[PDB]
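Student: Just dropping this structure here.
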Amino acid sequence: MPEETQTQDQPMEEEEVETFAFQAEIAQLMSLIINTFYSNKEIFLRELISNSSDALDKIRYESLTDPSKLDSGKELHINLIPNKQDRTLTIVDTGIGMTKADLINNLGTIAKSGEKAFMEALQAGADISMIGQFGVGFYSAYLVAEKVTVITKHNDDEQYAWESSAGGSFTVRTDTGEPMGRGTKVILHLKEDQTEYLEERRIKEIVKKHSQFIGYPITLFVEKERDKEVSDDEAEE
């Protein structure tokens, strides 16, 4: 309840809204990822879901200091909400998420010549699968999407809305209007030409095979539109 009846002493805060265009060196690497077509959509779940479970394991481990913080768990679950018209598959975890300082700090890659650089290594006989132990875990979700948007908030830190569409140009903006309790809201903007990742029949089958590694509750939601006509950003808790 917004009480204008004299709140408290507090800073006006600054809007962390930074927009950046492709960096020449990173544009080389990232565009080559676009050049390198991916004919296997299975790796998508395998490595991305790995991060989802990891984000939960980290929060699960951190809570060993105080089990009372978890009450009895409840935070160990993966919720999937697919938007049929919006073509937006929303996967939200209740894990640790990411922090404000860490987001902008870990945001980058190795462009410096530290013995092994993917550019030179490419001609020296490297491989895409070298990333695992050579640098970077999850850059983003642009391997086969229109745009990748992650709204995360550590329950103590602020919420941010990170989005990137194949790297061309991205923007990092804090506070998305919609409140966040904790976790990571990973919403894939799928193109209409990417119906391969949205057909009800396909969703069940593809997510069935790769959900084996998921030991946490798998909840595929079927959220139907009640209001019928909606054109605002108003959510309902």
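If you check the header, you will see the structure was determined by solution NMR.
For all residues, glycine too, the Cβ spot is worked out from N, Cα and C.
In Swiss-Prot, the entry for mutagenesis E47 to A states: Strong ATP-binding. Strong interaction with HSF1, HIF1A, ERBB2, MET, KEAP1 and RHOBTB2. No effect on interaction with TSC1. The structure shown retains the original residue. As a published mutagenesis entry, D93 to A appears in Swiss-Prot alongside the note: Impaired ATP-binding. Strong interaction with HIF1A, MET, KEAP1 and RHOBTB2. Loss of interaction with HSF1 and ERBB2. Los of interaction with TSC1. Swiss-Prot gives this note for the published mutagenesis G97 to D: Abolishes ATPase activity.
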Student: Return the residues near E47 (mutagenesis position) by Cβ distance under 8 Å, restricted to its own chain and a separation of at least 6 in sequence.
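Tutor: Result: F138.
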Student: In sequence order, which same-chain residues at least six apart have a C-beta under 8 angstroms from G97 (mutagenesis position)?
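Tutor: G97 (mutagenesis position) has long-range Cβ partners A55, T152, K153, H154, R182, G183, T184.
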